[PDB]
Amino acid sequence: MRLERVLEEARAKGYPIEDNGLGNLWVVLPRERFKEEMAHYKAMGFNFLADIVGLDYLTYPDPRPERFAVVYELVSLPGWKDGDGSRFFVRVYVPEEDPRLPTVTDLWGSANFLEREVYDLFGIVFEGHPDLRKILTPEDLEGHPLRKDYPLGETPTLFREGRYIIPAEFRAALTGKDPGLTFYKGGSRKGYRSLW
Amino acid sequence: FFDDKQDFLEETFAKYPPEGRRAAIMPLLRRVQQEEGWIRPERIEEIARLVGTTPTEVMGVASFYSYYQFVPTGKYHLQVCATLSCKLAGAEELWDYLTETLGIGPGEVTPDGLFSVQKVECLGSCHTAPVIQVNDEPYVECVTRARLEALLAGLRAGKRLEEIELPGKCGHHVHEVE
Amino acid sequence: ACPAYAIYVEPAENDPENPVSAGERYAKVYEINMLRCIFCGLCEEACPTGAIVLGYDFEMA
Amino acid sequence: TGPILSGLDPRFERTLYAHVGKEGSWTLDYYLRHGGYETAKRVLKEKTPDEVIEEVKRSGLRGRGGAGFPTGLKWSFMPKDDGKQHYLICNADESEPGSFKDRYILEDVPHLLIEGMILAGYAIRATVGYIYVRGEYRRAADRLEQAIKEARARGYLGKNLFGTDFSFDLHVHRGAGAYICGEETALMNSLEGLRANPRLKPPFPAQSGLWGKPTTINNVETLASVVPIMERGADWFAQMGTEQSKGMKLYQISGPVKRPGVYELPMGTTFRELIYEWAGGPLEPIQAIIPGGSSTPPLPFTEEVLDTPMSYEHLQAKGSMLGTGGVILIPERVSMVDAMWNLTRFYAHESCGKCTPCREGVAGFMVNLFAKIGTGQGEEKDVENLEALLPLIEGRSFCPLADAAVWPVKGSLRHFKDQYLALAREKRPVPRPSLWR
Amino acid sequence: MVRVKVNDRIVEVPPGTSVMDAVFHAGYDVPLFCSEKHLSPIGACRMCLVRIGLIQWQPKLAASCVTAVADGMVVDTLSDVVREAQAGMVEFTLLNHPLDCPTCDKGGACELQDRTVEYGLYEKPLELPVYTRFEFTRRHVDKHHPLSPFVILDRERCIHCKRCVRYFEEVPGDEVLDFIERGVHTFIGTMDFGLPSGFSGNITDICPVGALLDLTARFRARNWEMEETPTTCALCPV
Amino acid sequence: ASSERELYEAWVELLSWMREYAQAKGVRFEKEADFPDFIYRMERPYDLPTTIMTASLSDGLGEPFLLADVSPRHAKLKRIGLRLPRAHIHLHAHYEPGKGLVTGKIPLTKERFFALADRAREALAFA
Ligand SMILES: NC(=O)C1=CN([C@@H]2O[C@H](COP(=O)(O)OP(=O)(O)OC[C@H]3O[C@@H](n4cnc5c(N)ncnc54)[C@H](O)[C@@H]3O)[C@@H](O)[C@H]2O)C=CC1
Ligand SMILES: Cc1cc2nc3c(=O)[nH]c(=O)nc-3n(C[C@H](O)[C@H](O)[C@H](O)COP(=O)(O)O)c2cc1C
Ligand code: SF4
Ligand code: SF4
Ligand code: SF4
Ligand code: SF4
Ligand code: FES
Ligand code: FES
């Protein structure tokens, strides 16, 4: 139920509403308007902040506005007094030039560790966080390594006669950006959704 | 060959433009076919060489049709009609008798070296079904059980196929049921 | 198919007169790296002839 | 009969087959004493090219070897010379089972043809003609060469024919048997001496053909029929048939029927007149009739079928087509299955291999289906299979052979379905009784 | 220039360029097996059927390669009648084609293979699987026959594309390859022994299936496994 | 039909003639194919007493002059075929209970086959 006043609002305010027919809804908020919007959600009965996913759209094949976008999942915890189950995503585009972004530490306590993680793994400097420090990655590895120009890093598999396999060239599965082995992909292989 | 037969070549090269040379393949092939009763590889190398294109080309053209034979054939290359009209009048049973009399499969030659058997599709002598054509010499029109056995027994005895007598008639361009 | 890159297969052309492989191509080198192995059955499922079929052992070291 | 109307004319006279069956019919001089080359003598020096179009354009003679853009029209598309000598190719290939009409034009009245090609030649500004005669007719090819030697000697072909600057010659060019050469584009390859395949149809013979240069192709009958036309008139012509389908036509017949052969009949004559009056009536009671050619759907033996007028514009509308008028009559001592069985075993022979739909589909799938049904190792399932294959083939091929190979088997499942379902569901082969005379 | 519309996106595309290109230009996608870059279309494989309206849809489905564009034309790739026909032609092509994939050296890069998984599978969401409908005996002919010290030919593999014969006729100008029989028996063969041309080798890449393969590199490591290093020739001044 | 068994024993026979001919005439034998349904067999039982689906006698330079294929185990309308390439000969040996292995109606026997082979050899082969 709680959801609806957000939808009608987004439509009113010119904020796009992306939608998959997969039971997920995203709402695109720009960076400027974020903090106050995110304030309204907490008032509006969305208790519980489940996820913070940093997304890197460096080699995605259809165009995208900005390189990095984070996405929060806010939830209304059903079974509780004002529980409702109104769950929805919020996406927020962030440039590659400036990595700024409003913290939500003062609106959920989930935020504390999670937003730290995304700083570590993707290069996003979170405005006003009580602490940023690297966590999962040691302080001895430069860069925020889960970005997409960064080598996964491979090491030969090794076998008796002096034969090695370099991992990355066995791998036969082809990225959708790639041309494929034959002249061109088409058909099913740019995506196939079996009919219901 | 056509080494000593240069008028025949000159005749067929005159019929077509000097750049339409590949045309010559149809008549030239058919000449080799008749005179030796089949076409062997070397011949095809000459035909090619003459017409100004590689052997491989000429092989492809030659192999297209269904008149030609690239294996040895008997004296009387029997080209039996076996398409609809003829089937309907019982070409089937003719083909049983013929083949079981002579005793050979197709691609084989009768022990005499006088008789090859071979299917073919329609000959356009449907009114006078069934019918066979023996080499390039006109169609043995009709084939009644008598006419067949007569044709064979005569042919073994060295006559021509028009000099072996054959019961009935088979019409000029309309016929009447016997 | 393997997710460790643990199977090294050098193929080779079957001698026509003394077979060791039913088809016409065979395995001149087959080495399998156990230390990298994770234990699957994706191998076994993928080999379309049912050639490689996971065993009954564990007593190795 | 009556004015500009179909049915047997009571004032009719045979024209094209006015000597055929008799002999001395391939003496140039016999032909001459019956007004040989007269019609040419007049036309070349008197009439303009435009008239020899227009006359035929009014006579309304549509195609001749099974359909065809009106003889009159097919001729309009020529450029009328821009440095390219035109060529007239007579398709005297006559495969198409049951057809044998053209045969006799070459054998018995050759000199008729030659004149027709002199007329036609002049109309489309040509100076060379090829006649491509079937690869199994030797008699016809000898008899044709003979006429051309006569005619060539005395200057009825040669240089400066009657005061015009046309010089037009013909050549015989012996085929070698291959039905696919019957299509006009295959033919161009055949003459050019390259393996018989068709070629792309967005150009048409008119703007490029034989060694690139504009060709016009007509069926023998059509070419012969130009001569009466120019002599007697489109006005003489017009009295017959429905409007735009005129002339007489050599309907021919074969299979069981107490007279088989060629009946030079006025157009619009019904099956009844042909089958009973002319062809002497039936033998056994007829199961179905294959109306013209063999690239037509069969039509059941029925009154409403028998009374249908034979024409390209009533048989159009009766859900089949009309090939060369070469009927085959199908008796009930065989089942339809053995008829189409044999027919589609013919097409598999005459598949050329280029097209996917007809290589693998007809000559690879279909033959084997028929064989399975008609040996009785069958399944009901196969008749579902076989039916369902058909729309993938019909639509799409690179050459019109395929569509001719599906239509009979298409047609037999629309009307006669039961017989197929019979032999499958009870699992029994065909009954093949005696038929050898 | 000319307004062509593929499905839902509109494209400009210079006039005199065939439908096929306008399809691929639009981002929609269709098969192909007889055409190739620099060769010449002659529709033959009968794959690349789209439907065409100019508007009014035609009862005949044009083979994209052999029909030009025309102004204001709509061309439809994804349409129910189309998809059906594509399923068809794939299915026919595979009808005779010796099951031999794993041991074929054309590996993960067999143009037939890639088309099949893209477009294939004949009618029926499923609740019971559908696979083959052939159940007669396949074609069987010769295979793995060296034509030359550098080209092995496994004849039976072929789908009778015209690419190689076509190439030979146009490009080196030497004629050394052509089809033999007729109807279904057809197979490419030669009457010249050593395959003599200075450009024999090109057929290895060009042949869509795995009929013409480069003998010098047969059996050494499966196709996908190789590391593919772009570089430049240095053996001659070009 | 139960033809299955009867065809296969004949198929071994057919091969046998080819091996002798090969050493006799100075022409090679070459296996072409093995049954798919043997390679990709993977627990199945087995009946076929050989593994060779297609095999040929070659001139000696890798061009075949004689091809011989049996129908595989599963497929319907089973047959054994012969074919001389470049000369369109397509022969269909069936088996008929009450005769033997027949080319239609004529029995196929060794003498038959050897004669066929030599006419093939002589026209087409360059060895
Ligand atoms: N009588 C026989 O032997 C056979 C009969 N047929 C008939 O023949 C037909 C197929 O013959 P096609 O030549 O493919 O038919 P078509 O549709 O091409 O018309 C026949 C003639 O008209 C010409 N033509 C058509 N449109 C033209 C244009 N726009 N400009 C110039 N010329 C044009 C063709 O070149 C050909 O000479 C079948 O539909 C069937 O009715 C079919 C097979 C054999
Ligand atoms: C596969 C195929 C085969 C053909 N075979 C013949 C044939 O044997 N004889 C014929 O007269 N027309 C045949 N035709 C019809 C041709 O269109 C014909 O040769 C040509 O059109 C004659 O010129 P017309 O259409 O002006 O009469 C065939 C057409 C096709 C598609
Ligand atoms: S079980 Fe096989 S597939 Fe799996 S890691 Fe091991 S070697 Fe690889
Ligand atoms: S439809 Fe058949 S006979 Fe005609 S061109 Fe195609 S493969 Fe050849
Ligand atoms: S061998 Fe290859 S290139 Fe040649 S026709 Fe076949 S598939 Fe095409
Ligand atoms: S060419 Fe392709 S479809 Fe044929 S066996 Fe090889 S991998 Fe398979
Ligand atoms: S079907 Fe036999 S001559 Fe026509
Ligand atoms: S790519 Fe168009 S028919 Fe082949």
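Residue numbering in chain E adheres to Swiss-Prot, whereby the residues present occupy positions 1-54, 73-142, 148-261 in order.
Technique stated in the header: electron microscopy, 4.2 Å.
Any Cβ shown, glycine's included, is placed from N, Cα and C.
Per Swiss-Prot, the feature [2Fe-2S] cluster binding site maps to E:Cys34, E:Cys45, E:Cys48, E:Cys83; the stated evidence is experimental evidence. Close to E:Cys83 ([2Fe-2S] cluster binding site) in the fold, though at least 6 residues off in sequence, lie E:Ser18, E:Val19, E:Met20, E:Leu32, E:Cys34, E:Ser35, E:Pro41, E:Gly43, E:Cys48, each with a CB less than 8 Å from its CB.
Same-chain residues lying 6+ beyond the ends of the domain '4Fe-4S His(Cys)3-ligated-type' (E:99-138) with a Cβ under 8 Å from its Cβ atoms: 30-31, 33, 45-47, 49-51, 79, 156-157, 161-163, 166, 179-180, 182, 207, 231-233, 236, 241-242, 245-247. Residues or ranges marked as domain '4Fe-4S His(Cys)3-ligated-type' in Swiss-Prot: E:99-138.
The feature [4Fe-4S] cluster 1 binding site is assigned by Swiss-Prot to E:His115, E:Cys119, E:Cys122, E:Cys128. Summarising the environment of E:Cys122 ([4Fe-4S] cluster 1 binding site), the number of other Cβ atoms within 10 Å of its Cβ, over all protein chains shown, is 20.
Per Swiss-Prot, [4Fe-4S] cluster 2 binding site is recorded for E:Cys181, E:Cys184, E:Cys187, E:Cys230. Cβ neighbours within 10 Å of E:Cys184 ([4Fe-4S] cluster 2 binding site), excluding its own Cβ and spanning all shown chains: 26.
One mutagenesis experiment named in Swiss-Prot is E:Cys256 to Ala, and its note says Decreases amount and stability of iron-sulfur center 4. Taken residue by residue with DSSP, E:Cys256 (mutagenesis position) is part of neither helix nor strand, so it is coil. The Cβ of E:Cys256 (mutagenesis position) lies under 8 Å from no Cβ of any same-chain residue at least six residues away in sequence.
According to Swiss-Prot, the mutagenesis experiment E:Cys259 to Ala carries this note: Decreases amount and stability of iron-sulfur center 4. Long-range Cβ neighbours of E:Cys259 (mutagenesis position) (same chain, at least 6 residues apart, Cβ-Cβ under 8 Å): none.
Within 8 A of the CB centroid of the [4Fe-4S] cluster 2 site residues E:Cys181, E:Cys184, E:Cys187, E:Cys230, the other residues of that chain are E:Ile182, E:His183, E:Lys185, E:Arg186, E:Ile211, E:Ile226, E:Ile229, E:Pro231, E:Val232, E:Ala234, E:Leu235.
Taking Cβ-Cβ distances under 8 Å and a sequence gap of 6 or more within the same chain, the neighbours of E:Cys230 ([4Fe-4S] cluster 2 binding site) are E:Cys184, E:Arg186, E:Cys187, E:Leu236. Rounded to the nearest whole angstrom, the C-alpha distance between E:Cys122 ([4Fe-4S] cluster 1 binding site) and E:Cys45 ([2Fe-2S] cluster binding site) is 22. Taking Cα separation as the measure, E:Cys45 ([2Fe-2S] cluster binding site) is nearest to E:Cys181 of the binding-site residues E:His115, E:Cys119, E:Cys128, E:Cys181. Remark: secondary structure over the domain '4Fe-4S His(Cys)3-ligated-type' (E:99-138) totals 26 helix, 0 strand, 14 coil, with classes taken from DSSP. Set side by side, the binding-site residues E:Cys128, E:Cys181, E:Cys187 differ in how many other CB atoms lie within 10 angstroms of their CB, and the most is found at E:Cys181. The residues near the [2Fe-2S] cluster site, meaning same-chain residues not in E:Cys34, E:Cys45, E:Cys48, E:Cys83 whose C-beta sits within 8 angstroms of the mean position of the site's C-beta atoms, are E:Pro31, E:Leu32, E:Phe33, E:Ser35, E:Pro41, E:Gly43, E:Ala44, E:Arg46, E:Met47, E:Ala81, E:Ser82, E:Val84, in sequence order. E:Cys230 ([4Fe-4S] cluster 2 binding site) falls outside any helix or strand according to DSSP and counts as coil. Of the listed binding-site residues, namely E:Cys34, E:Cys45, E:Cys48, E:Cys119, the sparsest Cβ surroundings within 10 Å are found at E:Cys119. Checked against ligand 8, the recorded positions E:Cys48, E:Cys128, E:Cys187, E:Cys256 give E:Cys48 as the ones with a Cβ under 6 Å from it, listed in sequence order. All protein chains included, E:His115 ([4Fe-4S] cluster 1 binding site) registers 17 other Cβ atoms within 10 Å of its own Cβ. In this structure the alpha carbons, written CA, of E:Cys181 ([4Fe-4S] cluster 2 binding site) and E:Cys119 ([4Fe-4S] cluster 1 binding site) are 13 Å apart.
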